[PDB]
Amino acid sequence: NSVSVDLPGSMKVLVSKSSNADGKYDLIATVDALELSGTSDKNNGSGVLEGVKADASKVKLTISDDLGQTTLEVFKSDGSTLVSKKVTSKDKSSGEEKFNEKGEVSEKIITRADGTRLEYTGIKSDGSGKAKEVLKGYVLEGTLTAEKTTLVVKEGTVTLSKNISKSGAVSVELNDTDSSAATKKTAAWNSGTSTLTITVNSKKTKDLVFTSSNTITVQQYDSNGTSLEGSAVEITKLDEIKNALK
């Protein structure tokens, strides 16, 4: 008469209806094809379950006390060193890591609640590596250091750099090697509205907004260079970012 409990990370746990003589509850779960089991001092499905892979790697599922978060770990066959770790947090975002022989992270894939991703690969012991942000319709590529992620789009002599600091703060910059005052793009970043305003020949030409929904929109200014015109258009493909940089 166990009770099924729904968990973050698309998993379920069965918890015993009543406790044992020690006051503890039995837990069972099946993850992929793997049977895991454990015992808990709570009655709600939280606690620790363990099992093994067919190749003898140890597996542990840890469910936080309030059911808000789950962690699914795989270890070497003696249980000592991590091989992989997936944490699903209470917003249903996830972080999935792989580790090298010394337990150092070598890959980290972050999936946000909206499905956009940050993919960090080839991570070295200094926390540097390759980076990709996977948006709806397009990807942005660049690098990771312990200070920031920098994602880069090039168009003509313009380079657009989207920075995500180690703290998560976004900033964007634009650099153009065009020397002609008539055509050279410059830009200013407004952190309060997450907006990059591009200027050419001393007039504002467009606002690129990096939204909290992990989209980018573009809106043009009137020929006066002071009032926005029309309405902002959501970028759907990388070509449209490049178009905004022409």
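To match Swiss-Prot, the residue numbers of chain A are left as they are there, and the shown ones run 28-273.
Cβ atoms here come from the backbone N, Cα and C positions, even for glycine.
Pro35 to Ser appears in Swiss-Prot as a known natural variant, with the remark: In strain: CA7. Annotation of the natural variant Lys39 to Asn in Swiss-Prot: In strain: PBre and 21343WI. For the naturally occurring variant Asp59 to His, Swiss-Prot gives the following note: In strain: 42373NY3. According to Swiss-Prot, the natural variant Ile90 to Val carries the following note: In strain: CA8. Here the residue is the original one, but Swiss-Prot notes a natural variant at this spot, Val114 to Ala: In strain: PBre. According to Swiss-Prot, the natural variant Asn127 to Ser carries this note: In strain: CA8. According to Swiss-Prot, the natural variant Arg144 to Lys carries the annotation: In strain: 21343WI. Under natural variants, Swiss-Prot gives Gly149 to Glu with this note: In strain: PBre and 42373NY3. Quoted from Swiss-Prot for the published natural variant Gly164 to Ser: In strain: PBre.
The Cα atom of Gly149 (variant position) lies nearest to that of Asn127, taking the variant positions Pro35, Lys39, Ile90, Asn127, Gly164 as the candidates. Sorting the variant positions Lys39, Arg144 by the number of other Cβ atoms within 10 Å puts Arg144 first. The CA atom of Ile90 (variant position) is located 34 Å away from the CA atom of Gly164 (variant position). The DSSP secondary structure for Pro35 (variant position) is coil. Fewest Cβ neighbours within 10 Å among the variant positions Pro35, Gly164: this applies to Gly164. Listed in sequence order, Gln96, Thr97, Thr98, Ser121, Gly122 are the same-chain residues six or more apart from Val114 (variant position) with CB atoms under 8 A from its CB. In this structure, the C-alpha atom of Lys39 (variant position) lies 11 angstrom from that of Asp59 (variant position). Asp59 (variant position) has a Cβ environment of 8 other Cβ atoms inside 10 Å.
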